[PDB]
Amino acid sequence: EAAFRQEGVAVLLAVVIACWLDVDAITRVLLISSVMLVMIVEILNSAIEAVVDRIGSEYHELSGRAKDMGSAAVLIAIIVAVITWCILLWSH
Amino acid sequence: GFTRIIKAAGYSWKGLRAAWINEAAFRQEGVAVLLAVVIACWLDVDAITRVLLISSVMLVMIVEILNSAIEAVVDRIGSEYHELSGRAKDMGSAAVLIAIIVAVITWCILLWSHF
Amino acid sequence: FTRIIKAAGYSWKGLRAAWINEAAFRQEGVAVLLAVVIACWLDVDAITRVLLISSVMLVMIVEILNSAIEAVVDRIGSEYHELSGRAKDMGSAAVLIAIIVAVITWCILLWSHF
């Protein structure tokens, strides 16, 4: 997957970066586990899109709403990543 | 390259708002979540703890959206097939419940620590 | 308020379902309750107790979601050959990532404290 390697890249980079920076163990944990929250959610979204692909041919509100919601969940996870990193790095 | 990102954002918006309008059980949690966040922001506390209360709340949020996705799928199957197990929606609901339990407990312990 | 108590009932039946139907759910259950109790035995910074437990419960929630996905795949591929075993595989992968997070979190935190 193309974009899963885009966020894969974003996640591994974010992790490595969060490790190079000397930071409180708790805070390294928070950064890492935040970006990993994003990771897990994305894999779940992959699973959903897999099931939506398995069943049905046509567009439905029922069928599109699902994938749309998955994408939304991913977006929320990333918002959490952004905000978490923001507040923690601001705390300094 | 950058177009894909904005398309994803768009789908995210249409799906988040689909989640909002097509469900009235997602708004109780919406209110509870935004309120919990705001409240967690006007109280004085260390940044790490802000991060924690808020992220517990948002864990609940994300899980809820996923549950919405599952129920959409089951709606799709229930259209095609005739009988529904209903074991999927139940477990989604269970996941949400666990997330909220985490919220409650997290807030409990943190607020006990500080106060 | 009953519109909430019905949801609680559904959570309970769906959890007795997740528990009993999956003969494997119980394992991660043991690991998680043990991890929680142990993390409560240890005298730690409230924040850190919260984090340990949060990692563990993250694993829990992800696991339940995976059970949900598995149920869906069951209803579908009852008699049908599937190009969607990858769905369940992704689920299992998500669980694995959650547990990796648990392991790493506990590692770093206990290293810090000790």
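Following Swiss-Prot, chain B residues are numbered 7-121, in order.
When the header is checked for method, it gives X-ray crystallography, 3.7 Å.
Cβ from N, Cα, C; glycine included.
If you look up Swiss-Prot, you'll see B:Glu70 marked as active site, proton acceptor. Annotation comment: Swiss-Prot describes B:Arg10, B:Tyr17, B:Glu29, B:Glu77, B:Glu86, B:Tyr87, B:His88, B:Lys95, B:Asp96 as ATP binding site. Among the features that Swiss-Prot reports, substrate binding site is placed at B:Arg10, B:14-19, B:23-26, B:31-35, B:48-51, B:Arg56, B:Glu70, B:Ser99, B:113-118, with the record citing a curator's inference. Among the features that Swiss-Prot reports, divalent metal cation binding site is placed at B:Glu29, B:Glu77. In Swiss-Prot, a mutagenesis experiment is listed as B:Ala15 to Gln, annotated with the note 49% of wild-type specific activity. Inactivates wild-type subunits; when associated with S-73. Under its mutagenesis entries, Swiss-Prot includes B:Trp19 to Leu with the note: 60% of wild-type activity. 41% of wild-type activity; when associated with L-26. Experimental mutagenesis is annotated in Swiss-Prot for B:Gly84 to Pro, with the remark: Loss of activity. For B:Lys95 to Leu, Swiss-Prot lists a mutagenesis experiment annotated as follows: 54% of wild-type specific activity. The annotation that Swiss-Prot gives for the mutagenesis experiment B:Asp96 to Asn reads: 27% of wild-type specific activity. Inactivates wild-type subunits. Almost no change in activity. While the structure shown retains the original residue, Swiss-Prot records the mutagenesis experiment B:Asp96 to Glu with this note: 76% decrease in activity.
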Cα-to-Cα gap, B:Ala24 (substrate binding site) vs B:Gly84 (mutagenesis position), nearest whole Å:
19
Within 10 Å of the Cβ of B:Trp48 (substrate binding site), how many other Cβ atoms can you find? Include all protein chains, please.
6
Against chain C, with Cβ pairs under 8 Å, which of the binding-site residues B:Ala24, B:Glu29, B:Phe32, B:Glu86 show up? Give them in sequence order, please.
none
Looking at the recorded positions B:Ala15, B:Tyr17, B:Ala24, B:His88, B:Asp96, which ones have a CB within reach of chain A, meaning under 8 Å Cβ to CB?
B:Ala15, B:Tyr17, B:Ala24
Name the one residue among B:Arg10, B:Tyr17, B:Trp48, B:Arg56, B:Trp118 whose Cα is closest in three-dimensional space to that of B:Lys95 (mutagenesis position); these are the binding-site residues.
B:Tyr17
Around B:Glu86 (ATP binding site), how many other CB atoms lie within 10 A of its CB?
10
Let me know how many other Cβ atoms fall within 10 Å of the Cβ of B:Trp19 (mutagenesis position).
14
When DSSP is mapped onto helix/strand/coil, what comes out for B:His88 (ATP binding site)?
coil
Where does B:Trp48 (substrate binding site) sit in DSSP terms: helix, strand, or coil?
helix
Going by DSSP, is B:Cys114 (substrate binding site) sitting in a helix, a strand, or coil?
helix
So what sits near B:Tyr17 (substrate binding site) in its own chain, CB-to-CB under 8 Å and at least six residues off in sequence?
none
Rounded Cα separation (Å) that holds between B:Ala15 (mutagenesis position) and B:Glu70 (active site, proton acceptor):
19
Looking at the recorded positions B:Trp19, B:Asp96, B:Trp118, which has the shortest Cα distance to B:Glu86 (ATP binding site)?
B:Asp96
